[PDB]
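Undergrad: Below are the structure tokens for one structure; questions will follow.
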Amino acid sequence: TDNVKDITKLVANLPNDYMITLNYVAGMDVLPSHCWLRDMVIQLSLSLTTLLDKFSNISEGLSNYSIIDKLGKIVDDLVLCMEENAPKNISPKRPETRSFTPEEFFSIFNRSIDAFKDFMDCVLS
Amino acid sequence: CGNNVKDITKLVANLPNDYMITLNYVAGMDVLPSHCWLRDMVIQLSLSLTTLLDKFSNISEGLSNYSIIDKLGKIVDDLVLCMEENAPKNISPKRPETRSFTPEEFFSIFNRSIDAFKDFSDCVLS
């Protein structure tokens, strides 16, 4: 049901100097969403997959594995929707591989999901 | 003075496998007799835990990393008090080796220091 209310606890339970790697799609902060939403949900999917593998599945209490896994599932549904609707052949460039703080990584995450809630040319320079 | 862990296992399981935890490692801790390195190591763990703690927010419910680490830091404060109150005069072989360890490795050093404390030839190396 598009759920945060669990992201804040994850961020509070992740080291604030831990660098989460993400292939940031350039211009996600300026261009209209149809230009980057698809690519970004896919990149978030890859990063969450990579992130989840860094924890163990604690089953009782605050579990980072649990929250990340839940987030991964939400994104899989987003990738399904975006993919099974994207414009043919989606060749700008292959996203800037950057590392982000958990707070930063997850702010980007929220901005992408938010972008979905309103998903109804793409040039830079 | 002797002495409870609030579960390091859950902590290690809730910390990223590739997160590097910095520790000024006291050389010879793995071979030298305990009285040669315990005091210094307990002091070093205390510093690393201080630094580690400042990386998390205090989550109140759900056995958070902040709470467990904070608990481990207090246990070490008691251990530092004990070792300092009984440390030899002027404790200077050489400073500790600043290294980075994975959480499993860091807390393995911690558990081994704790054990050494639980059971507390002169200090020669090389």
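Using Swiss-Prot numbers, chain B covers 29-31, 36-123, 126-154, 161-166, in order.
If you check the header, you will see the structure was determined by X-ray crystallography, 2.2 Å.
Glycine too: its Cβ is placed from the backbone N, Cα and C atoms.
Reproduced below are the annotations present in Swiss-Prot:
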| type | residues | note |
| --- | --- | --- |
| VARIANT | B:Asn122 to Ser | In MGFSL-3NEU |
Undergrad: Given 2 unmodelled residues, what's the whole-number Å distance between the CA of B:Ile123 and the CA of B:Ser126?
TA: 8
Undergrad: Count the other Cβ atoms sitting within 10 Å of the Cβ of B:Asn122 (variant position), across every protein chain shown.
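TA: 5, counting other Cβ atoms within 10 Å of B:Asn122 (variant position).
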